[PDB]
Amino acid sequence: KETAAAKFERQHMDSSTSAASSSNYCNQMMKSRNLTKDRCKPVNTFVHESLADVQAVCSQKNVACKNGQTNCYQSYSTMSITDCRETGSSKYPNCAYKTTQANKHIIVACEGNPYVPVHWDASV
């Protein structure tokens, strides 16, 4: 089984690009990160910053998680991100996503030792 930290990395990290430069970015990334294997993940956000920068968020601003937990942290600075969301023309196995690039503060839940991101809460 995948560790929580490893799953977060696979689902949300894309430091190889500064930003989504194409409307097909999500279709490509959702497939390659294996998020459309047995069903199309409805929603998923990728962050375009170094892994170190994202991990560093765990020692930044502590804010409440949407679920009420208190182990969430909000990035001090905005980060380049790309939100991927299924379009009305999406139907497994032919998943289809809308690609929305933006620069926003990230909010993640952190846990463990080392204390790292294990869940994507939201972006602002």
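Using Swiss-Prot numbers, chain A covers 27-150, in order.
Recorded method is X-ray crystallography, 1.4 Å.
Here the Cβ of each residue, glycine as well, is placed from N, Cα and C on the backbone.
Around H38 (mutagenesis position), the same-chain residues six or more apart in sequence whose CB sits under 8 Å from its CB are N70, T71, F72, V73, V80, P143, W146, listed in sequence order. What Swiss-Prot records for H38 is active site, proton acceptor.
Around the Cβ of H145 (mutagenesis position), a 10 Å sphere holds 19 further Cβ atoms from the protein chains shown. Look at Swiss-Prot and you will find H145 tagged as active site, proton donor.
Long-range Cβ contacts of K67 (substrate binding site) within its own chain (separation 6+, distance under 8 Å): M56, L61. According to Swiss-Prot, the substrate binding site annotation covers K33, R36, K67, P68, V69, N70, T71, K92, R111.
For the mutagenesis result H38 to A, the note given in Swiss-Prot is Loss of activity.
According to Swiss-Prot, the mutagenesis experiment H145 to A carries the annotation: Loss of activity. Following the DSSP three-state reduction, the secondary structure of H145 (mutagenesis position) is strand.
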Taking Cα atoms as reference points, rank the binding-site residues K33, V69, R111 by distance from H145 (mutagenesis position) and give the first.
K33
Long-range Cβ list for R111 (substrate binding site), cut-off under 8 Å, min separation 6+ in sequence, same chain only, gives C52, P68, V69, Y123, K124, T126
